[PDB]
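Below: the structure, in structure tokens.
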Amino acid sequence: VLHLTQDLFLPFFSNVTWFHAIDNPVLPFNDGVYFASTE
Amino acid sequence: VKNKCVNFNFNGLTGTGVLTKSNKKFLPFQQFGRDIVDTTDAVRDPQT
Ligand SMILES: *[C@@H]1O[C@H](CO)[C@@H](O)[C@H](O)[C@H]1NC(C)=O
Ligand SMILES: *[C@@H]1O[C@H](CO)[C@@H](O)[C@H](O)[C@H]1NC(C)=O
């Protein structure tokens, strides 16, 4: 099936910011945030 | 009871139909089933 939904999704080809670590700034939370991490 | 038309009240989802075993691949979070017509097709038994 090809079910179509409406919800808070991360846009495709959207703009995401990459951080490093080596101080832990607070980032705004609005309509949900997306988190990714490879370690 | 399977292979017999019976009114069911599975977790408050009242209705009527015939229940049977399925070969489907319900994910652990899954509880309900549906089709492109958006009607309940399969249900997961809470107690088994
Ligand atoms: C992400 O940021 C860069 C530089 O700030 C910008 O050029 C780019 O357009 C942004 N992404 C999108 C999808 O607009
Ligand atoms: C429901 O409870 C009974 C008795 O406590 C238990 O034997 C059975 O395994 C339970 N069912 C599930 C799906 O946990």
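Per Swiss-Prot, chain A residues shown: 47-68, 80-96, in order.
Using N, Cα and C of the backbone, Cβ positions are placed for all residues, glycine too.
Some features that Swiss-Prot has for this protein:
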type: VARIANT; residues: A:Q52 to H; note: In strain: Omicron/EG.5.1
type: VARIANT; residues: A:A67 to V; note: In strain: Eta/B.1.525, Omicron/BA.1
type: VARIANT; residues: A:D80 to A; note: In strain: Beta/B.1.351
type: VARIANT; residues: A:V83 to A; note: In strain: Omicron/XBB.1.5, Omicron/EG.5.1
type: VARIANT; residues: A:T95 to I; note: In strain: Iota/B.1.526, Mu/B.1.621, B.1.1.318, Omicron/BA.1
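Note: the Cα of A:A67 (variant position) and the Cα of A:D80 (variant position) are spaced 8 Å from each other. Of all Cβ atoms in the protein chains displayed, 3 besides its own lie within 10 Å of the Cβ of A:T95 (variant position). For the pair A:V83 (variant position) and A:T95 (variant position), the Cα-Cα distance reads 20 Å.
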